[PDB]
Amino acid sequence: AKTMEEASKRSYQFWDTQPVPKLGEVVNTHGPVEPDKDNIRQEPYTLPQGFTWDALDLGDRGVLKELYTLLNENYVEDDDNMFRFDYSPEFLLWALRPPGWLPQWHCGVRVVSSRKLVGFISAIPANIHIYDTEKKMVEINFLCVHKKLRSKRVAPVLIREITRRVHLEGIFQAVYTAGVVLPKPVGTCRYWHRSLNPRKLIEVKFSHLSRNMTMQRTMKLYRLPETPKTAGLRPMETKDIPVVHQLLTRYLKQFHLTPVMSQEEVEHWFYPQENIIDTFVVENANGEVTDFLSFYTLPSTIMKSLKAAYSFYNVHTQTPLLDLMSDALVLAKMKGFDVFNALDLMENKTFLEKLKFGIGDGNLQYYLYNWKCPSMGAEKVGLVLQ
Amino acid sequence: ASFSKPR
Ligand SMILES: CCCCCCCCCCCCCC(=O)SCCNC(=O)CCNC(=O)[C@H](O)C(C)(C)COP(=O)(O)OP(=O)(O)OC[C@H]1O[C@@H](n2cnc3c(N)ncnc32)[C@H](O)[C@@H]1OP(=O)(O)O
Ligand SMILES: [Cl-]
Ligand SMILES: [Cl-]
């Protein structure tokens, strides 16, 4: 189910058993659904006959290769089944080894006899600000079951096993996103897309020539300057880590669901890595860094390759957000991206239409596990996951 | 995660 009208009818065999609010329920409290556990199941959950658990050491290059192969062949597609995310090994290390990462939380499923990797789910630690509470949580990502094992109820077992492994470490809340509606979204966001190379996007069927509009007309509409306009824009450097951390922390206070990053976490998530993460800061005529923009790299295989930038965190205190995002588009164009993607969260609705983004067909639902709180509009969500 | 395209 991808809409709240489809989810209105369904029943949820697994999620009814979990500490999440009911889909109908309207919530006006803030806090855990169930108490922290003082005794945790020591044995892994039972898998179907012929499968076994395995913690994936991603510092092993052959194991990392097994994971991105599983993901590139079996992870998230567009609902038209035209494009699948193409996760690089280096991107996965970025997403899966932030500060505090644990090997037991890179949780694989393998065929017993052949050791073939056929399932995965991960947790990474994060301090999360939710309304008036700060909690240590984990972020769950990359739940993946091999296409030939789909619909055999392996997903709930992966969820219960990563839950157990996170409980063993004393953590009892999680945050996660999904394109499907489950009990119960804390917020719902929409993806928007900004064409950068319209000839390629229409050719590969990512977009279509709009009503009574030529190709030549479409390139003109999406044409961008060759260089950014904001004075003082430059790549983030090591010396910028503290001020980027300061800028981000103060800026995120206006939203209701945000990460709380240490300075080491800021370094990991924002320090530029070619073909993974780009961060540019604005250093003004006084030498003060006053703003920054960032986007990560996630190409898609055309089931060539579709080179997509995803808006990450953008902080403005002296440059208008509108101007900052214009330069983000210019930079992504310069770096050879075909499309620039952004959600309607934080303040993004103030620039999406102005900058000629077009709305997409998917929903991104945000969820908290074992935390019951009021839902929020997209503009109060201040958390971006990979 | 969600993969979207222009509507
Ligand atoms: C304290 C710590 C707690 C930590 C845990 C926090 C919770 C973590 C929650 C997970 C955070 C994930 C964050 C991300 O990674 S979101 C990305 C999810 N991955 C993909 O979209 C990749 C492509 N798809 C697949 O590999 C499979 O279709 C997956 C593995 C997604 C489902 O496998 P399969 O298709 O073979 O189904 P099944 O028969 O085995 O099982 C179906 C059951 O699971 C429910 N389902 C389906 N999709 C999702 C989904 N995306 N999130 C949560 N639940 C989902 C489904 O409605 C049903 O429940 P119910 O309808 O019976 O009630
Ligand atoms: Cl690892
Ligand atoms: Cl609160």
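So for chain A, numbering is Swiss-Prot's, and the shown residues are 106-408, 414-496, in order.
Yeah, the Cβs are placed from backbone N, Cα and C, and that goes for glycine too.
Going by Swiss-Prot, these are the annotated features:
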BINDING   A:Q118, A:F119, A:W120, A:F247, A:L248, A:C249, A:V250, A:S256, A:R258, A:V259, A:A260  tetradecanoyl-CoA binding site
MUTAGEN   A:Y180 to P  Abolished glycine- and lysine-myristoyltransferase activities
MUTAGEN   A:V181 to L  Reduced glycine N-myristoyltransferase activity
MUTAGEN   A:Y192 to A  Reduced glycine N-myristoyltransferase activity
MUTAGEN   A:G492 to D or K  Reduced activity
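Note: the Cα of A:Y180 (mutagenesis position) and the Cα of A:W120 (tetradecanoyl-CoA binding site) are spaced 21 Å from each other. Taken in sequence order, the recorded positions A:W120, A:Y192, A:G492 that lie near ligand 1, meaning a CB under 6 Å from one of its atoms, are A:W120. When the C-beta distance to chain B is held to under 8 angstroms, the recorded positions A:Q118, A:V181, A:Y192, A:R258 reduce to A:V181, listed in sequence order. Of all the mutagenesis positions listed here (A:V181, A:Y192, A:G492), A:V181 has the Cα closest to the Cα of A:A260 (tetradecanoyl-CoA binding site). Unbuilt region (5 residues) between A:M408 and A:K414. Cα separation across the gap: 9 Å. The recorded positions in question are A:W120, A:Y192, and the one with the fewest Cβ neighbours inside 10 Å is A:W120. Largest Cα to Cα distance within the recorded tetradecanoyl-CoA binders A:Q118, A:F119, A:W120, A:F247, A:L248, A:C249, A:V250, A:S256, A:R258, A:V259, A:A260: about 22 Å as a whole number. Ranking the binding-site residues A:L248, A:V250, A:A260 by other CB atoms within 10 A of the CB puts A:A260 at the bottom.
Secondary structure from DSSP puts A:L248 (tetradecanoyl-CoA binding site) in a beta strand. Closest to A:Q118 (tetradecanoyl-CoA binding site) in space, going by CA atoms and restricting to the mutagenesis positions A:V181, A:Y192, A:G492, is A:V181. Its Cβ taken as reference, A:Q118 (tetradecanoyl-CoA binding site) is surrounded by 9 other Cβ atoms within 10 Å in the chains shown.
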